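Visitor: Sharing a structure, written as structure tokens. Questions coming.
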Amino acid sequence: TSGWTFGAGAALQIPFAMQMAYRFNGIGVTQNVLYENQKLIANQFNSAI
Amino acid sequence: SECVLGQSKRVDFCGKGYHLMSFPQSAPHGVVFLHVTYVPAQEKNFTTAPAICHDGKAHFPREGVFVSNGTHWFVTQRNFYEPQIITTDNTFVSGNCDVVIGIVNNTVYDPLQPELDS
Amino acid sequence: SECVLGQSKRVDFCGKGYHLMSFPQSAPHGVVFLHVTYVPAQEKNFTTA
Amino acid sequence: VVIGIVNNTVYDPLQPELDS
Ligand SMILES: *[C@@H]1O[C@H](CO)[C@@H](O)[C@H](O)[C@H]1NC(C)=O
Ligand SMILES: *[C@@H]1O[C@H](CO)[C@@H](O)[C@H](O)[C@H]1NC(C)=O
Ligand SMILES: *[C@@H]1O[C@H](CO)[C@@H](O)[C@H](O)[C@H]1NC(C)=O
Ligand SMILES: *[C@@H]1O[C@H](CO)[C@@H](O)[C@H](O)[C@H]1NC(C)=O
Ligand SMILES: *[C@@H]1O[C@H](CO)[C@@H](O)[C@H](O)[C@H]1NC(C)=O
Ligand SMILES: *[C@@H]1O[C@H](CO)[C@@H](O)[C@H](O)[C@H]1NC(C)=O
Ligand SMILES: *[C@@H]1O[C@H](CO)[C@@H](O)[C@H](O)[C@H]1NC(C)=O
């Protein structure tokens, strides 16, 4: 629900799509790379789980 | 080495919150670190969208997130509320609107247009 | 502290590949981490300057 | 609002010559 934030302080809610988008941005991959193919990413994560 | 002589991205390695620096202090048979950290406070809710649909193109934030105070949309840095007008300078474009889930219509102001008239 | 509560740039610390996020799972006498990581695939050559 | 400010001009690359 809040990602990295509750470790730093009070938990700040954020949509999970935007959280994973920044985490993509954290590894040098722009946000549009995730948003343009969010469904494939979700399917891959579900299949891996 | 990683906190007195530098700044650490490792979460909660040197004090809770975002690490700014640390100060060493001698102690008998040990050492004491005074981890200075940046702790956010006084948060408030906002409505957000992953991207903004200008005329047939989807704009994403270069740095920060889109938020709205109820009626007007602003782009602000992620961990401190400093709202700003949406412009082509602080956003970048990639693809058309319909591919992104949660896209929202809003105007993005080109700073060149009001500047150039002669 | 580093993989679950944040995102770590440390290579191969939170699983192989570029780290996105991790999920902890309790286990008897231990803990189990599910390291979600981004690994590139489907390469192709290019000339560069 | 900021301490340590120093006056100086900041050049605009959008209009040093490019007027039409
Ligand atoms: C955000 O909204 C929820 C539900 O309306 C509320 O419980 C919460 O306190 C709000 N957060 C802030 C910081 O006001
Ligand atoms: C949102 O901000 C704009 C610009 O600061 C202002 O004109 C408008 O009244 C604000 N609306 C609300 C609901 O705060
Ligand atoms: C968000 O959730 C509401 C209620 O479930 C739904 O009506 C809306 O379409 C959702 N929007 C997105 C972008 O997921
Ligand atoms: C406004 O957004 C809706 C979907 O939310 C879209 O169908 C419509 O085309 C947008 N407006 C314009 C002028 O494109
Ligand atoms: C790139 O070029 C090398 C040598 O020409 C070739 O072996 C390889 O299959 C090409 N493609 C990739 C993805 O490396
Ligand atoms: C530095 O200190 C001097 C007084 O010693 C003061 O006049 C000056 O404004 C200070 N400058 C800054 C940037 O703090
Ligand atoms: C130059 O700096 C001084 C002190 O910061 C300030 O009072 C003055 O207004 C500045 N010059 C101009 C033209 O604003």
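Note that chain B is numbered according to Swiss-Prot, with residues 1030-1147 shown in order.
Looks like electron microscopy, 3.0 Å, at least that's what the header says.
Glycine is no exception: its Cβ is also placed from the backbone N, Cα and C atoms.
As annotated in Swiss-Prot:
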VARIANT   B:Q1071 to H  In strain: Kappa/B.1.617.1
VARIANT   B:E1092 to K  In strain: Theta/P.3
VARIANT   B:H1101 to Y  In strain: Theta/P.3
VARIANT   B:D1118 to H  In strain: Alpha/B.1.1.7
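Mind mapping these onto the model and telling me what they sit next to?
Guide: B:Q1071 (variant position) falls within neither a helix nor a strand when secondary structure is assigned with DSSP, and so counts as coil.
Look at B:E1092 (variant position): DSSP puts it in coil.
In the three-state DSSP assignment, the secondary structure recorded for B:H1101 (variant position) is coil.
Its Cβ placed at the centre, B:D1118 (variant position) has 14 other Cβ atoms within 10 Å.
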Visitor: Tell me which residues of the chain lie with their Cβ under 8 angstroms from that of B:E1092 (variant position), as long as they are six or more apart in sequence?
Guide: B:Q1106, B:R1107, B:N1119
Visitor: Among the variant positions B:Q1071, B:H1101, which residue has its Cβ surrounded by the fewest other Cβ atoms within 10 Å?
Guide: B:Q1071
